[PDB]
Amino acid sequence: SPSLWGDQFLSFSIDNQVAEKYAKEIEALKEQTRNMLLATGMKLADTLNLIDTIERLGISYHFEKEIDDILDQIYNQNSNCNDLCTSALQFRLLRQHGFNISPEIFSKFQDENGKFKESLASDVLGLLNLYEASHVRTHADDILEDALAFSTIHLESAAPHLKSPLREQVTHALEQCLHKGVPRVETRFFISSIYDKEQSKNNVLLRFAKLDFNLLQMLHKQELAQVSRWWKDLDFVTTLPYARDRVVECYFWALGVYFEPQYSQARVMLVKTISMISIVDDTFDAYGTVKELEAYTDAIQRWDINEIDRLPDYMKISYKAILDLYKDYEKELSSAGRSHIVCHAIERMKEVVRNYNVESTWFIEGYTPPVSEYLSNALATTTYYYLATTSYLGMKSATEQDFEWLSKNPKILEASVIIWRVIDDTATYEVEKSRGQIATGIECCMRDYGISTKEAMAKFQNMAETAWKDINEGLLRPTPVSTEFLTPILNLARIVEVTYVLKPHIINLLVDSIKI
Ligand SMILES: CC(C)=CCC/C(C)=C/CC/C(C)=C/[C@H](O)P(=O)(O)O
């Protein structure tokens, strides 16, 4: 099905007059907000509420040091702000930042059984912050095992009679928790549907949030235009008609990985790769034959334009674009002297292709492997080790050691990959089946364990839940690499929720600005 979108993004000229206006006022609001953070004698609840709000407004990327030093101090002082609301929020904010605060802070809210006091069922703000906190738990937090089911049933009961915009904030949290949501997507919802309508809102912060979001959106629009032209200069809708034309969606994905302005070059490179590999996926799935695919897989392994002649004409266009894309990457990084790290992304792409081939081999043969074998292959075909490696290309700070760490398949990356795999398979267990795909994810699980379709999807969900707990542990200090390089992996898992349907998000993020 083609693109709802058209040439709607090919053209975009940033009215520099308006951009400079926004920037100038932002710089002022930025210092005002900074001073708010550096405020002396603030109660704990207030300081947490301030940090939470600046994060939800999507402007916390300006105060990384300030917010860190404040949470560090809160971590080390271990003061007991005894209410549920302040505790849960304190827990969440610290854990999201890597501080391993003990979960025994939730003991005072539980009876002799490790279960939450049913008497807290009437504290809505407390239930909400507990709910949000329940999604950042690791394997060592069994104390919170019932926190999610507890806060959920009561939030659902109380929701209908709450005042706005709290009613809306609660209904939305029950459909999408903050921790696992895409940053920009949650920021857009918070600013306009909640905070803007909040009676006690801080005008300086709302103004700041609206201006910043709109100004960065200008940058995203420029990037998407640049990328839309690049995509038309390839004429893949014309020279190679079988693939999906989802360059806007691919941009959304890159945008979900990181939205900050400093990751502009990074976002652009990443979109090109996501769009490129989407074609290779389309080739192996709905086009190429057993012989052609084998030639394609081999050509990719060699990685030399000379092998092009062994490939039929259509695959020649794909193959050349791919090699040229990586040549551009090498060229873009030539300046800093990081052109060289590009091979890491290439090695991951070859791996994706190998497993693509293996996947079609299993389909032809009618092979239903055991879950163990299925995953040893099906994990790379999610393309996540590949996109994750690609996301480091544009990050000027990425060193060789960061790529080295990533190539060893760290548990946090492994977890992110599993989430996409398991979610995709649960989502594609019935459709894929009628297209006669035999080595489906869940069938392998069904024939391997002796469980039904229901039990197999249920077991896959636990795999995803386990994976989230692993991602959360992966964030805890000391981190194997700087947090800057863990966030892209976390975001890749977030995008999964968000996707497993994109039109609304694209409109809210790339079409409509936030009306002031
Ligand atoms: C335009 C969009 C949605 C881009 C990002 C979405 C994405 C990561 C899709 C992966 C497709 C896969 C894994 C194909 C494999 O060849 P296989 O069919 O073997 O799983």
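We number chain A the same way Swiss-Prot does; the residues here are 21-520, 533-548, in that order.
Quick check of the header: X-ray crystallography, 2.2 Å.
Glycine residues also receive a Cβ, built from the backbone N, Cα and C atoms like all the rest.
Pulled from Swiss-Prot, these are the features on record:
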type	residues	note
BINDING	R264, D301, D305, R441, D444	(2E,6E)-farnesyl diphosphate binding site
MUTAGEN	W273 to C, E or F	Catalyzes the conversion of (2E,6E)-farnesyl diphosphate to beta-farnesene instead of (+)-5-epi-aristolochene and triggers self-alkyation of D-444 and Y-520 leading to enzyme inactivation
MUTAGEN	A274 to T	Relaxed product specificity leading to equal amounts production of 5-epi-aristolochene, 4-epi-eremophilene and premnaspirodiene with cis,trans-farnesyl diphosphate as substrate; when associated with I-372; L-406 and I-516
MUTAGEN	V277 to L	Catalyzes the conversion of (2E,6E)-farnesyl diphosphate to (+)-5-epi-aristolochene and triggers self-alkyation of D-444 leading to enzyme inactivation
BINDING	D301, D305	Mg(2+) 1 binding site
BINDING	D301, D305	Mg(2+) 2 binding site
MUTAGEN	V372 to I	Relaxed product specificity leading to equal amounts production of 5-epi-aristolochene, 4-epi-eremophilene and premnaspirodiene with cis,trans-farnesyl diphosphate as substrate; when associated with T-274; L-406 and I-516
MUTAGEN	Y404 to F	Catalyzes the conversion of (2E,6E)-farnesyl diphosphate to (+)-5-epi-aristolochene and triggers self-alkyation of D-444 and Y-520 leading to enzyme inactivation
MUTAGEN	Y404 to C	Catalyzes the conversion of (2E,6E)-farnesyl diphosphate to an unknown sesquiterpene instead of (+)-5-epi-aristolochene and triggers self-alkyation of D-444 and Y-520 leading to enzyme inactivation
MUTAGEN	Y406 to L	Relaxed product specificity leading to equal amounts production of 5-epi-aristolochene, 4-epi-eremophilene and premnaspirodiene with cis,trans-farnesyl diphosphate as substrate; when associated with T-274; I-372 and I-516
MUTAGEN	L407 to P	Catalyzes the conversion of (2E,6E)-farnesyl diphosphate to (+)-5-epi-aristolochene and triggers self-alkyation of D-444 leading to enzyme inactivation
MUTAGEN	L407 to I	Catalyzes the conversion of (2E,6E)-farnesyl diphosphate to (+)-5-epi-aristolochene and triggers self-alkyation of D-444 and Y-520 leading to enzyme inactivation
BINDING	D444, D445, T448, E452	Mg(2+) 3 binding site
MUTAGEN	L512 to I	Catalyzes the conversion of (2E,6E)-farnesyl diphosphate to (+)-5-epi-aristolochene and triggers self-alkyation of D-444 leading to enzyme inactivation
MUTAGEN	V516 to I	Relaxed product specificity leading to equal amounts production of 5-epi-aristolochene, 4-epi-eremophilene and premnaspirodiene with cis,trans-farnesyl diphosphate as substrate; when associated with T-274; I-372 and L-406
MUTAGEN	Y520 to F	Loss of production of aristolochene, and accumulation of the intermediate germacrene A
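Structure with Swiss-Prot features highlighted.
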residue	record	contacts (Cβ under 8 Å, 6+ apart)
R264	(2E,6E)-farnesyl diphosphate binding site	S298, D302
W273	mutagenesis position	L290, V291, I294, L407, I515
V277	mutagenesis position	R287, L290, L407, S411, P508, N511, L512, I515
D301	(2E,6E)-farnesyl diphosphate binding site	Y376, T403
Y404	mutagenesis position	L433, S436, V437, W440, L512
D444	(2E,6E)-farnesyl diphosphate binding site	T402, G461, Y520
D445	Mg(2+) 3 binding site	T460, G461, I462, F480
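Distance noted between the C-alpha atoms of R441 ((2E,6E)-farnesyl diphosphate binding site) and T448 (Mg(2+) 3 binding site) is 10 Å. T448 (Mg(2+) 3 binding site) sits 14 Å from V516 (mutagenesis position), taking the Cα positions as reference. Close to ligand 1, meaning a Cβ under 6 Å from one of its atoms, is not one of the recorded positions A274, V277, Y404, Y406, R441, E452.
Neighbours of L512 (mutagenesis position), defined as other CB atoms within 10 A of its CB across all chains, total 24. With a 10 A radius on its CB, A274 (mutagenesis position) counts 29 other CB atoms from all the protein chains. For the recorded site, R441 ((2E,6E)-farnesyl diphosphate binding site), the DSSP three-state label reads helix.
The (2E,6E)-farnesyl diphosphate-binding residues named in the record, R264, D301, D305, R441, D444, extend over a maximum Cα to Cα distance of 20 Å.
Residue environment of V372 (mutagenesis position) contains 20 other Cβ atoms, counted within 10 Å of its Cβ in all protein chains. Nearest Cα neighbour of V372 (mutagenesis position) among the listed recorded positions (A274, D305, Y406, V516): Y406. Rounded to a whole number, the C-alpha distance linking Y406 (mutagenesis position) with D305 ((2E,6E)-farnesyl diphosphate binding site) is 19 angstrom.
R264 ((2E,6E)-farnesyl diphosphate binding site) falls outside any helix or strand according to DSSP and counts as coil.
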